[PDB]
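Asker: The structure is given below, and queries will be raised subsequently.
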Number of protein chains: 2
Amino acid sequence: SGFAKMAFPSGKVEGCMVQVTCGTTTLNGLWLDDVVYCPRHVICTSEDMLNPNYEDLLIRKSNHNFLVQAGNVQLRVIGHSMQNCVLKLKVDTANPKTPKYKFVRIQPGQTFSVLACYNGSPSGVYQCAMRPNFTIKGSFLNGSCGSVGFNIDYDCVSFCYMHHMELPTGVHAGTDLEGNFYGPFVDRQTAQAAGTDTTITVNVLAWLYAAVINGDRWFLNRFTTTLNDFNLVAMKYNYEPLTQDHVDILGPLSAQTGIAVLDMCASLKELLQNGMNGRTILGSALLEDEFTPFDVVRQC
Amino acid sequence: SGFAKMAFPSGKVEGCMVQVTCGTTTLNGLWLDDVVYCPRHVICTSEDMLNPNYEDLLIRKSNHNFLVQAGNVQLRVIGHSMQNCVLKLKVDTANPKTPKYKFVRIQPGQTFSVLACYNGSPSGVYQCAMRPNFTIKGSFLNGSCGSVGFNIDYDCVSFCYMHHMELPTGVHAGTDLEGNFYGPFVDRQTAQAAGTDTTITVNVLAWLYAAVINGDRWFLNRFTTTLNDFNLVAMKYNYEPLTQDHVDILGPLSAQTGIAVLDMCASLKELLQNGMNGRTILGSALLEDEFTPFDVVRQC
């Protein structure tokens, strides 16, 4: 027993991290097969970032303008192209450490692991959620761009995220591995609105099942409710509305604990309108929404 | 910017995880060079755990009673011995993926990463602290024993922890890699007292420097204090007493933020005797004591 925010083991992804330099900008890339994937803003200076024309900026760049380095060894670039906001650099060497992988666009509320890198070197690993407003609340310093987000499913790495931007609010936006941004964000240094960020109600519920599983039960109460009356309360607290899909997804946890979803929904309702009153739940004094039901099942 | 509880990248340690079986007990071991390190209670049944005589139980065991498996490949055991609560199994094959490493006994309050394993397979990775009472508040299911705790220092893995026991309070005890328990714990299924666990004041302070660095400043107040008057307040809140070593360790953060340690100590004092009043700090509604000053410097 016990409960922690646990990332997937990072070794498969470590073996794919490279350094990409173009002009004087250096950031991270991801070497799979004979292609290196990186943020297209690698071609931009500080000044360029204010209002880049990527198409024009790219046109001044040849293969030899891109330095790809893999630990100590330089890779030869034999081709370059831009896919949305990602640059793909064809190199002559297949990565000998390429895992089985795929590229997936995750949905708001799903979670993943981030291997934070600097100059192509793994610095550290943590679990994130794609927020409903398509930001992440990560840890990202200068040179972290091109660090990737992923899930591992047996032997198979599903890459879901590439870090590109810190916004003026100190929050993080990025793309899938085809280079389409999550959310309305662009790869420009201008002020950009994240919407109001809501709580991932389904994830909060999963964590309460986790708490109960762990013996943390005090918040369980004498009520039940309805999907509509719950949602009527959810909406007031900027909680994502709960649907029958969410209910069905929780069912395995329902079954394990003998606690019906709507009963758990009623306990949550009371927490929402009474607070936690000083007590903690799985050692937190807030409601946690960064664990999926899959994430709770795995650890429990 | 941004702040997360980040583990070290797990790949070096992944390549050292093996499965050890003896009788019908299976747990994890750590394969470095031609030695496999595992919990000695691998030799025990459920029944044995109530009152094991390890010396006598071990005497019924030969090399061939130990099955060591490394992914798909069986290792041949050519030697066995017991070092404190660790069993060392000499095998005929040096691990080809042995990183540079050392064995270190960490001090209460230092932090490390855990690669949680099942049957020799990495399941996940998270950051832990050795609590002042020498427990850890990890995430550990049946078969997690022999999972290891570590720090990485450039290319070098410092192994500091091997998981052995879940206590009846649902907390975790284990050894260094020479097999000496942290704390008063033994490898026996009997009720065992952890002491009262205190907060790692120096780590809380580091996190407040992290908060300030991140722009989270609201808790900064108009007071200062003295080491003694702070400690007089620390003691009431089961905070570890702050020393001049702790002060010196914080100095780099002092310098970065322009906030003197004693000033930060005064803000903490007020938080302690006023609570957080509903506000959050680096997105938490409690005071966090699981980041060292080194851990804050690294990420900041």
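What you see of chain B is 3264-3563, where the numbers are those given in Swiss-Prot.
Method of determination (from the header): X-ray crystallography, 2.0 Å.
Heads up, the Cβ atoms here are built off N, Cα and C, so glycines get one too.
According to Swiss-Prot, the protein has these features:
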- B:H3304: active site, for 3CL-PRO activity (ACT_SITE)
- B:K3353 to R: In strain: Beta/B.1.351 (VARIANT)
- B:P3395 to H: In strain: Omicron/BA.1, Omicron/BA.2, Omicron/BA.2.12.1, Omicron/BA.2.75, Omicron/BA.4, Omicron/BA.5, Omicron/BQ.1.1, Omicron/XBB.1.5, Omicron/EG.5.1 (VARIANT)
- B:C3408: active site, for 3CL-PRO activity (ACT_SITE)
- B:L3468 to V: In strain: Zeta/P.2 (VARIANT)
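Help me picture where these features are in the structure shown.
Answerer: Note on B:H3304 (active site, for 3CL-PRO activity): other Cβ atoms within 10 Å of its Cβ, all shown chains, come to 24. Taken residue by residue with DSSP, B:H3304 (active site, for 3CL-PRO activity) is part of a helix.
According to DSSP, B:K3353 (variant position) is assigned to a strand segment.
B:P3395 (variant position) falls outside any helix or strand according to DSSP and counts as coil. Around the Cβ of B:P3395 (variant position), the number of neighbouring Cβ atoms within 10 Å comes to 20.
Sequence-distant contacts of B:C3408 (active site, for 3CL-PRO activity), defined by Cβ-Cβ distance under 8 angstroms and a gap of at least six in the same chain, are B:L3290, B:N3291, B:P3302, B:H3304, B:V3305, B:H3426, B:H3427, B:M3428.
The Cβ of B:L3468 (variant position) lies under 8 Å from the Cβ of B:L3505, B:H3509, B:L3513, B:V3524, B:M3527, B:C3528, B:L3531, B:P3556, each of which sits 6+ residues away along the same chain.
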Asker: Please report the Cα separation of B:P3395 (variant position) and B:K3353 (variant position) in Å, rounded to an integer.
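Answerer: Each residue's Cα considered, B:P3395 (variant position) and B:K3353 (variant position) end up 34 Å apart.
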Asker: List every residue in the same chain as B:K3353 (variant position), at least 6 positions away in sequence, whose Cβ is under 8 Å from its Cβ.
Answerer: B:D3297, B:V3298, B:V3340, B:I3341, B:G3342, B:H3343
Asker: Based on DSSP, name the secondary structure state of B:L3468 (variant position): helix, strand or coil.
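Answerer: Reduced to three states, the DSSP call for B:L3468 (variant position) is helix.
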